[PDB]
Amino acid sequence: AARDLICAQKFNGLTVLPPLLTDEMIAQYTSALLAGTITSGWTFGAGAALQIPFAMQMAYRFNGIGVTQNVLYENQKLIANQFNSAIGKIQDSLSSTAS
Amino acid sequence: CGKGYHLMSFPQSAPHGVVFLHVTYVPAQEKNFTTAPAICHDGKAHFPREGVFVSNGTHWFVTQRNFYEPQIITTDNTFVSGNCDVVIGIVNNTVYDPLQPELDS
Ligand SMILES: *[C@@H]1O[C@H](CO)[C@@H](O[C@@H]2O[C@H](CO)[C@@H](O)[C@H](O)[C@H]2NC(C)=O)[C@H](O)[C@H]1NC(C)=O
Ligand SMILES: *[C@@H]1O[C@H](CO)[C@@H](O[C@@H]2O[C@H](CO)[C@@H](O)[C@H](O)[C@H]2NC(C)=O)[C@H](O)[C@H]1NC(C)=O
Ligand SMILES: *[C@@H]1O[C@H](CO)[C@@H](O)[C@H](O)[C@H]1NC(C)=O
Ligand SMILES: *[C@@H]1O[C@H](CO)[C@@H](O)[C@H](O)[C@H]1NC(C)=O
């Protein structure tokens, strides 16, 4: 009894084609990019993926911003707690504000 | 510009366009190694200046990031920062001193 506008577009010759890549296969691509970034760093973007611990490739990335790598190794727990709190704040911001 | 570490590029003229020939650097043959963030020596923590500590299973070497070139770990390619009770994963190894054989002889 409540007719939608989709049936009007549908009957007047205006259709919508489905995408080639479904939402279950975009998520596989993002999972592959996430598993390559954590376990290898930037080595999977050049050639083959080379394994490296996370606590050392974070020290590789402090050297790229002008900080010596002893700063991470002397403050690893604080940086890990700050990152976990930041992900929690992103979770709360996405679960609270819809704008 | 290409896949890998970019080195050069060369332009070639094409009809209604241009063609680039990107010369890149791609690593080929990799080997597994045992690594450590720091080395405890005389109550001091030694971090590498440029490179990463690797092991042969028995002995310890310092090696650059993108190529395998093992060197003996001395005081020239390492720097001291702090103690051994703050770094997680620090191993025990000796660090060579170049002044000691020159002062002995
Ligand atoms: C640098 O800033 C951080 C804040 O992210 C400080 O960490 C907090 O320190 C207080 C000390 O009273 C603790 O109560 C908090 O729990 C810490 N936050 C954490 C662990 O997420 C850190 O102390 C500062 N560094 C200093 C002052 O040297
Ligand atoms: C890993 O490489 C080192 C290289 O120093 C090997 O140690 C020995 O080192 C002495 C010099 O002090 C050489 O004269 C020996 O020939 C080396 N031994 C060998 C078997 O090459 C160490 O043995 C190597 N580890 C493994 C498991 O092969
Ligand atoms: C390193 O060890 C892993 C552990 O399973 C193995 O699969 C791999 O073939 C080894 N070699 C290289 C070059 O990664
Ligand atoms: C390194 O040596 C110190 C004292 O010489 C010792 O307390 C420590 O346990 C050693 N490290 C390991 C991994 O055994």
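Here chain A follows Swiss-Prot for its numbers: 845-943, in order, are the residues you see.
Determined by electron microscopy, 3.2 Å, according to the entry header.
For all residues, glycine too, the Cβ spot is worked out from N, Cα and C.
Pulled from Swiss-Prot, these are the features on record:
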type	residues	note
VARIANT	A:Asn856 to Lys	In strain: Omicron/BA.1
VARIANT	A:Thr859 to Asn	In strain: Lambda/C.37
VARIANT	A:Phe888 to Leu	In strain: Eta/B.1.525
Problem set entry | Site of maximum Cβ density within 10 Å, from variant positions A:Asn856, A:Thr859, A:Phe888 | A:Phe888
Problem set entry | Structural state of A:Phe888 (variant position), classified by DSSP into three states | helix
